[PDB]
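Below is one structure, written out as structure tokens, with a few remarks after it.
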Amino acid sequence: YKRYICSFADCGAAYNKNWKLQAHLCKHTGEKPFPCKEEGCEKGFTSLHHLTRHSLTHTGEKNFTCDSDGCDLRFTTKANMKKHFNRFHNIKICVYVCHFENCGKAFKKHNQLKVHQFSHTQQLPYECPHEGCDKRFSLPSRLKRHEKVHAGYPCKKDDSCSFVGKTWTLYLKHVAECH
DNA sequence: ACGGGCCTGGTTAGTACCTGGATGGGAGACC
DNA sequence: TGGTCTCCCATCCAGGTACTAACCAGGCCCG
Ligand SMILES: [Zn+2]
Ligand SMILES: [Zn+2]
Ligand SMILES: [Zn+2]
Ligand SMILES: [Zn+2]
Ligand SMILES: [Zn+2]
Ligand SMILES: [Zn+2]
């Protein structure tokens, strides 16, 4: 079963490895059986391994990498990095993928991919929807701003005439008053 | 020659959304 | 059964995203 058990009353914890209890104990006490070896740092631990994992940080090492094809960006921990992959490469979730090869990426939504793909072009994604113009954009919000132009009641009198039309009442005049 | 709008390329706060980075707590493979 | 040195996860929290709404100032256009 679980021999080792908390020494304090009420806790009730119990472990099948003295060390497990031993780390739990330090919770009650507040010991630093494994402190760091550098000033400014007062970080403590309860395992000769929870100190090491902290070491690579006092420097900024990246001994672990993202087990994936395309991305080389290494990570600080394995099980940790495992996150990235699943949040990027591993399909099932990020089904839609840019198979343009080399770029090798993916997205949760189809449209999301479509956009990206444009990065392999010369044009921008979110472009102005209307005849003529053709003006394209990146940030949709910015496009929505330009839209304010093609929105009114332009008359039809050959390319010659090409004024828009704020509103019917004002649009009519353009025809009557002018034309 | 002008002044006020209408836009627009260039920027800049204002944010809800994520993402690693760093841990806390322990199973576990072996011996 | 218990050490030892490993290998995972489920999270918590600060730095960085991906855009959006709000500013700014110069180019045109027209009464
Ligand atoms: Zn306890
Ligand atoms: Zn330290
Ligand atoms: Zn990757
Ligand atoms: Zn791509
Ligand atoms: Zn347009
Ligand atoms: Zn007209």
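Here Swiss-Prot sets the residue numbers for chain A, with the shown residues being 32-210 in order.
Positions of Cβ are set from backbone N, Cα and C atoms, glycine also.
As recorded in Swiss-Prot, the features of this protein are as follows:
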- A:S38 to E or A: Abolishes phosphorylation by CK2 (MUTAGEN)
- A:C42 to S: Loss of DNA binding (MUTAGEN)
- A:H55 to L: Inhibition of specific DNA binding (MUTAGEN)
- A:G91 to S: Loss of DNA binding (MUTAGEN)
- A:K93 to E: Loss of DNA binding (MUTAGEN)
- A:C134 to S: No effect (MUTAGEN)
- A:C186 to S: No effect (MUTAGEN)
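Annotated features taken from Swiss-Prot, shown on the structure.
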{"residue": "A:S38", "record": "mutagenesis position", "contacts (Cβ under 8 Å, 6+ apart)": "A:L56, A:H59"}
{"residue": "A:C42", "record": "mutagenesis position", "contacts (Cβ under 8 Å, 6+ apart)": "A:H59"}
{"residue": "A:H55", "record": "mutagenesis position", "contacts (Cβ under 8 Å, 6+ apart)": "A:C37, A:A44, A:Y46"}
{"residue": "A:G91", "record": "mutagenesis position", "contacts (Cβ under 8 Å, 6+ apart)": "none"}
{"residue": "A:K93", "record": "mutagenesis position", "contacts (Cβ under 8 Å, 6+ apart)": "A:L87, A:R105, A:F106, A:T107"}
{"residue": "A:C134", "record": "mutagenesis position", "contacts (Cβ under 8 Å, 6+ apart)": "A:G101, A:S150, A:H151"}
{"residue": "A:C186", "record": "mutagenesis position", "contacts (Cβ under 8 Å, 6+ apart)": "A:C192, A:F194, A:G196, A:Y202, A:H205, A:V206, A:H210"}
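Under DSSP, A:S38 (mutagenesis position) is assigned to coil, being neither helix nor strand in the three-state scheme. Among the mutagenesis positions listed (A:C42, A:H55, A:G91, A:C134, A:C186), A:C186 have a CB atom closer than 6 Å to some atom of ligand 6, in sequence order. Among the mutagenesis positions listed (A:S38, A:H55, A:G91, A:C134), A:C134 have a CB atom closer than 6 Å to some atom of ligand 4, in sequence order.
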